[PDB]
Amino acid sequence: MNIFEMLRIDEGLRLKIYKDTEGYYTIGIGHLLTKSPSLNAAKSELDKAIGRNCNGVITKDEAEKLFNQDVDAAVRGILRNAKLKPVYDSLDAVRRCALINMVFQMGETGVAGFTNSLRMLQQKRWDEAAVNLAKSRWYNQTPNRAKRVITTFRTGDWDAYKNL
């Protein structure tokens, strides 16, 4: 398993503009287009992102391209972040994947705020950190996905995704 396959299990693939768990306009493999309530604002961002007149619809090819950009930007964002970089560097390959998924879902900003969990992951206190991560809006709102990520950080292997 790798980061792209993991995220593709978590996010799915939709070739038509859709609403987030949050009600936000998104397309493809979890590509947020706008937090704005107009389908029109969303459509405009879509064509800007793809470089064509999409009319709210994209190809598989286009979805994967956005997904390539998105993953690359998550990693690079982690690397530039003074709070994130040190944890990422301390982690093994699998757990690095679990950090990248949080960042993809919630943004650099959102993850850098899990101060206490970050500290525990750096320390390699896997069980304590899993407990701490679960105490969040994140876990309460998307419990199945949060639990998959959390298991990945606790175990260090891909079993949560084997099922799936």
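Header lists the method as X-ray crystallography, 1.7 Å.
Just so you know, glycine gets a Cβ as well, placed from its N, Cα and C.
While the structure shown retains the original residue, Swiss-Prot records the mutagenesis experiment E11 to N with this note: Loss of 84% of enzymatic activity. Taking Cβ-Cβ distances under 8 Å and a sequence gap of 6 or more within the same chain, the neighbours of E11 (mutagenesis position) are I29, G30.
Residues annotated as active site, proton donor/acceptor in Swiss-Prot, with experimental evidence given as evidence: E11 (among others).
Around the Cβ of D20 (mutagenesis position), a 10 Å sphere holds 13 further Cβ atoms from the protein chains shown. What Swiss-Prot notes for the published mutagenesis of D20 to A, N, S or T is this: Complete loss of enzymatic activity.
Among the features that Swiss-Prot reports, active site, proton donor/acceptor is placed at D20 (among others), with the record citing experimental evidence. Under the DSSP three-state reduction, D20 (mutagenesis position) is assigned to coil, being neither helix nor strand.
For the mutagenesis of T26 to H, Swiss-Prot gives this note: Facilitates transglycosylation more effectively than hydrolysis; covalently bound substrate. The structure shown keeps the original residue. Within 10 Å of the C-beta of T26 (mutagenesis position) we count 20 further C-beta atoms, all protein chains included.
The mutagenesis experiment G30 to F is recorded by Swiss-Prot, whose note states: Almost complete loss of enzymatic activity. The enzyme is destabilized by 1.5 kcal/mol. There are 21 other Cβ atoms within 10 Å of the Cβ belonging to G30 (mutagenesis position). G30 (mutagenesis position) carries neither a helix nor a strand DSSP state and counts as coil.
The annotation substrate binding site is assigned in Swiss-Prot to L32, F104, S117, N132. Taking a C-beta cut-off of under 8 Å and a sequence gap of six or more, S117 (mutagenesis position) has these contacts in its own chain: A129, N132, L133.
Where Swiss-Prot documents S117 to V as a mutagenesis experiment, the accompanying text is: 50-fold decrease in enzymatic activity.
Of all the Cβ atoms in the protein chains shown, 19 others lie within 10 Å of the Cβ of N132 (mutagenesis position). Experimental mutagenesis at this site is recorded by Swiss-Prot as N132 to I, annotated: 5-fold decrease in enzymatic activity.
Around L32 (substrate binding site), the C-beta neighbours below 8 angstroms that are at least 6 residues distant in the chain are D20, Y24, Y25, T26.
On its own chain, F104 (substrate binding site) has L7, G30, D70, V71, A74 as residues at least 6 apart in sequence with a Cβ closer than 8 Å to its own Cβ.
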